[PDB]
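Asks: I am attaching a structure below and will ask some questions about it afterwards.
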Amino acid sequence: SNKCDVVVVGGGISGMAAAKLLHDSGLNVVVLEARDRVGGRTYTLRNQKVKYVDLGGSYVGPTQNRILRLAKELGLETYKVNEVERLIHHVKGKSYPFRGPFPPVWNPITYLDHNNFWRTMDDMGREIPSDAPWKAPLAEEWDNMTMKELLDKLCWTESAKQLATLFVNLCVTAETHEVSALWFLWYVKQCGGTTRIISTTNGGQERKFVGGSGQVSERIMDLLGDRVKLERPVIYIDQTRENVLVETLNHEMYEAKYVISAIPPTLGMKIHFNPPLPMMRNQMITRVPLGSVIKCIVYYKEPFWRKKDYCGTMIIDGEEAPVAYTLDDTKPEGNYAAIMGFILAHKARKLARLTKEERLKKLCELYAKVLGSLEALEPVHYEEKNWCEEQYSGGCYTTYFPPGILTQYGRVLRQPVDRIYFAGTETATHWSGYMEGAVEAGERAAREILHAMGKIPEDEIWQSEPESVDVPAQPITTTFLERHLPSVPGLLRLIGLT
Amino acid sequence: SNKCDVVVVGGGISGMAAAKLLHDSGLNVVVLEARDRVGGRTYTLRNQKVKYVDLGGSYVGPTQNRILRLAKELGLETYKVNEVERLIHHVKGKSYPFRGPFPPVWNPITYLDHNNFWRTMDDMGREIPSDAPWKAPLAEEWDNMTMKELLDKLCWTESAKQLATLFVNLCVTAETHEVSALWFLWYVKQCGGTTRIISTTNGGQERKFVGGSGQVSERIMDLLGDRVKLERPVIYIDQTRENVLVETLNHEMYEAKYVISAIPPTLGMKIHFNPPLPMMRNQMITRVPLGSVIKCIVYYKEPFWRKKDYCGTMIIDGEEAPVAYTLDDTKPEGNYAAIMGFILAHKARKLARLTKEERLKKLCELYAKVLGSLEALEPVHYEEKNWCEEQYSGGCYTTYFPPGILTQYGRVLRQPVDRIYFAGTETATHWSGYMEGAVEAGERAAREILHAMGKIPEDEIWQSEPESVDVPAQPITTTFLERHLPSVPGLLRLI
Ligand SMILES: *Cc1cc2c(cc1C)nc1c(=O)[nH]c(=O)nc-1n2C[C@H](O)[C@H](O)[C@H](O)COP(=O)(O)OP(=O)(O)OC[C@H]1O[C@@H](n2cnc3c(N)ncnc32)[C@H](O)[C@@H]1O
Ligand SMILES: *Cc1cc2c(cc1C)nc1c(=O)[nH]c(=O)nc-1n2C[C@H](O)[C@H](O)[C@H](O)COP(=O)(O)OP(=O)(O)OC[C@H]1O[C@@H](n2cnc3c(N)ncnc32)[C@H](O)[C@@H]1O
Ligand SMILES: O=C(/C=C/c1ccccc1)c1ccc(C(F)(F)F)cc1
Ligand SMILES: O=C(/C=C/c1ccccc1)c1ccc(C(F)(F)F)cc1
């Protein structure tokens, strides 16, 4: 048996951040990784046609200080996603160019409903503790309804309900009827709320890494050398003896003081446990699926949309569109002109039936109509990745909680099981679902183990992160009118009173 | 490597039924069972205090002809669950004795609401094909709603909503807000409707096996001998080569022409596949949890409830009661007097934190109140099983579908993956979730392999079952008034 202090299961950003912190603290770590590569839900493809492209996790932004610090220490740089020209909101077959993070509306009644929808998501968010969403005062009531039921109660206009539906689909790669209202409200609040999560400039989608996000996991692998074991899927964890035994699919045995599970929670199911998991984790890892997404990148000779004063951002409502959201994916140098689009939730299932060529054709025709541009029909190259296919991911971007599960099972997500500690973005309390959350969770799990070993006091398990000097965070602000304009039901109450 | 015609993964009723059919046709079968026992979600414990007790699946009834034929061939007999005396509905702190399958109501508005709720479950089921619930005309509408939403829409009275909620909790060991309305309506319809699924006399709970349901899987293991490998959890399936390779956790390798997966769908996640599973199956097996239940049996010196003209059936509304439903578990001789109770769904999760003795005390004080008898406070023995604990079940009774999953992934459940065919009660089209469904799905999956081998024609894969001579089904009837009384909003539209 190969002996060490800590086995880390999974060489994603979370596992690799954990392994590096333990290695830096002078412990002997092994990383057991299922795939022939590190990075997990991050994957940077390199070829002559694209140079490099993120097929998984890509965007970082302000308030994501841990992934920024980690990446800067490994010698990586960021650049800004193109948001110089106009965004497009495409609704009912027509494109409406706009500026600012929120797609605007002119109908006064529709304006009240839209303003009240975003405001109410944040209002409800402020009731939900980041580190214990089940302690929200109405946790039970909100967890026992889907986001569909919540939008049916909140949205007094089809226009707000359609944009709200797209917001859920895009943010968590799941249908409104699939997800807990409590869990979704938590997810948005723990990323800093509606404006921060939806924004390119000043939000989640502001930046990409020069050379791709896969470099984070690769460069930590370089520092760890042969401590990373590729094509070692873990099958078996035994805690009945003094040292934890960890067995891989190729029959290798690792022996450790402690284990970090840095895999998506449900992929816990791929491991046979001795003794059996406690009841609540046993059931929790069968109740927490990952969302569905195809990330598609169409290449063009030039970023032609910019010549029409379009930045490349498209927000596209409704059923017929294969893609509901795009960003400019052009290199910072201005070359390898490209549009990144997501095929979301049920469409990732429905359209997987097509060939790569048939999906490229549908995306080109959509982009031609939305951009009013025949050049969109002249792609030079295409890359895509259906994350629904991945045995060792289960989906992307992250784990969603169906109705009733977060209040019954949420406590056990990062609860240690004897000498097993839980990392993975899903166990984060800030930007859970993101690369940021992966770094928070890996470092926190590593420090739980350092605490258990008596190397650090308890108050060092959770540590705040200094703000990036490279990517300073502009605060989120509201106007007086945004704060106090009535809802549609509010307005009707005012009317009736008069 | 150990070579055979078919490896069956799982030695529950479904895997054993499949293995027996294939063995009987002259194929060399191996059954790989993760546990040190067969039976899976069935488990019969024997000791001097109980003689025998079903701690998992127990009840069989009319229209369940496959489990009744298989058990009969294995030498098993049934006896009737005691329903001679009165059932009890305990509502707002008081016991209301009754007869007939449906707890009655006296308020005329509440009466319209109750009548409408049961009738509407069956009306909606009539449009849901048993073999394809996703082809229901309103499949997407019904799938994108929870049973909580449907009950909030349908039930104008708290009385009807409390009993409908208990119905869902009892039937599928899950909360109304956890489950798809489409999936739940399918589940009821594919057991023959509300009356058939809730009934003791002439329904699903009519009978038990003399000596326990465990004997079904045990006696098929007896027939198959050392073709059954106990403590062989399957970890890896490789279909890249000429023969399928199946590896176990103890590093044994089995080589076969075909595989039957006879495990709960989600427990497919415990197996690493080469090549990877197709996308839709890869995601489906992360979306399909099993429900939560503690099955509890309190033993008494005598079936004392019978002295008060109670049969031992208790229907107990509300949050406070640990147990919402009981049946008499007394043996047919009138000895080993016992009450079987279920601790359902969230209560299985909440009350798991207590000790065994603390659960016994709560159950005995509840039974004392409902049965109005101090004798309930004097148990002679207790047995219980928390099915939430089981690494190789994931829960009980069966797999539930959360909103949106059945329409998007339902077609995947019995779709073959190269030379892997799918058994398990979850894949049945009649009494899916039951021992009956297990037999249906095991035999159908075995016959899919006999067809792939050219041994039987396509039209023999699915096979009707002659009706049991021992347990014949009596028709389900309704009254003129049940069919035609208006709903509450019906009565309001008239006013
Ligand atoms: C898929 C995706 C996700 C994503 C995104 C777009 C797509 C298409 N966009 C993002 C974005 O722009 N910005 C961002 O910050 N996040 C974005 N995401 C999410 C992001 O990729 C993830 O949150 C993050 O990468 C997750 O990191 P974590 O380290 O927690 O998880 P992982 O990447 O899944 O790594 C787990 C590793 O474990 C291995 N594995 C699995 N099972 C085993 C077993 N049994 N034994 C050993 N190793 C195992 C996996 O192979 C993986 O490497
Ligand atoms: C738990 C339970 C279920 C139940 C019930 C009450 C409770 C508390 N009441 C029932 C009732 O009164 N009447 C009835 O008809 N059903 C009732 N049920 C449900 C019933 O028990 C089940 O529907 C039925 O037993 C299901 O059988 P099936 O054969 O489909 O599935 P299983 O019993 O779970 O068997 C699966 C076997 O596979 C083994 N396993 C699991 N993973 C592996 C791996 N990786 N490798 C090898 N073997 C594996 C399991 O150990 C099990 O033996
Ligand atoms: O929540 C998000 C966007 C919401 C939104 C944007 C524009 C208009 C309305 C909603 C959003 C969240 C995450 C991602 C990521 F991580 F995958 F890249 C992309 C987008
Ligand atoms: O649906 C069931 C009973 C429903 C019911 C009975 C009386 C009043 C209201 C609902 C019911 C379903 C299954 C089981 C079993 F086989 F798992 F034990 C037991 C009971």
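Sequence positions for chain B are given in Swiss-Prot numbering; the residues included correspond to 2-496, in order.
Placement of Cβ uses the backbone N, Cα and C atoms for every residue, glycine included.
For the mutagenesis experiment B:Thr158 to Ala, the note given by Swiss-Prot reads: Dramatic loss of activity. Among the mutagenesis entries in Swiss-Prot is B:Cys172 to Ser, noted as: No loss of activity. The note that Swiss-Prot attaches to the published mutagenesis B:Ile199 to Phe is: Alters specificity towards synthetic inhibitors. Swiss-Prot lists B:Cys365 to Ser among its mutagenesis entries, and the accompanying note reads: Complete loss of activity. Among the mutagenesis results in Swiss-Prot, B:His382 to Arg has the note: Significant loss of activity. The residue drawn here is the original one.
In the displayed structure, how are the listed features positioned relative to their neighbours?
Replies: With a 10 A radius on its CB, B:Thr158 (mutagenesis position) counts 18 other CB atoms from all the protein chains.
Look at B:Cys172 (mutagenesis position): DSSP puts it in a helix.
Annotation for B:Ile199 (mutagenesis position): spatial neighbours B:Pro102, B:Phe103, B:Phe168, B:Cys172, B:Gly205, criterion Cβ-Cβ under 8 Å with sequence separation of six or more.
All chains included, 19 other C-beta atoms sit within 10 angstroms of the C-beta of B:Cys365 (mutagenesis position).
Following the DSSP three-state reduction, the secondary structure of B:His382 (mutagenesis position) is strand.
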Asks: Which mutagenesis positions from the set B:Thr158, B:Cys172, B:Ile199, B:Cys365 come near ligand 4, judged by a Cβ under 6 Å from any of its atoms?
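Replies: Cβ under 6 Å from ligand 4: B:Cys172, B:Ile199.
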Asks: About how far apart, in whole Å, are the alpha carbons (Cα) of B:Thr158 (mutagenesis position) and B:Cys365 (mutagenesis position)?
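Replies: The separation of the Cα atoms works out to 31 Å.
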Asks: Near chain A, which of the mutagenesis positions B:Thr158, B:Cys172, B:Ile199, B:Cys365, B:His382 can you find when the cut-off is a Cβ distance under 8 Å?
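Replies: The answer is none, since no candidate qualifies.
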Asks: Could you tell me which three-state DSSP class B:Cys365 (mutagenesis position) falls into?
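Replies: In three-state terms, B:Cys365 (mutagenesis position) counts as helix.
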Asks: Any idea what the Cα distance is from B:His382 (mutagenesis position) over to B:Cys365 (mutagenesis position), rounded to a whole Å?
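Replies: One finds 11 Å between the Cα atoms of these residues.
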Asks: Ranked by the number of other Cβ atoms within 10 Å of their own Cβ, which of the mutagenesis positions B:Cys172, B:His382 ranks first?
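Replies: That would be B:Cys172, with the most Cβ atoms nearby.
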Asks: Where does B:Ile199 (mutagenesis position) sit in DSSP terms: helix, strand, or coil?
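Replies: SS state of B:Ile199 (mutagenesis position) = helix.
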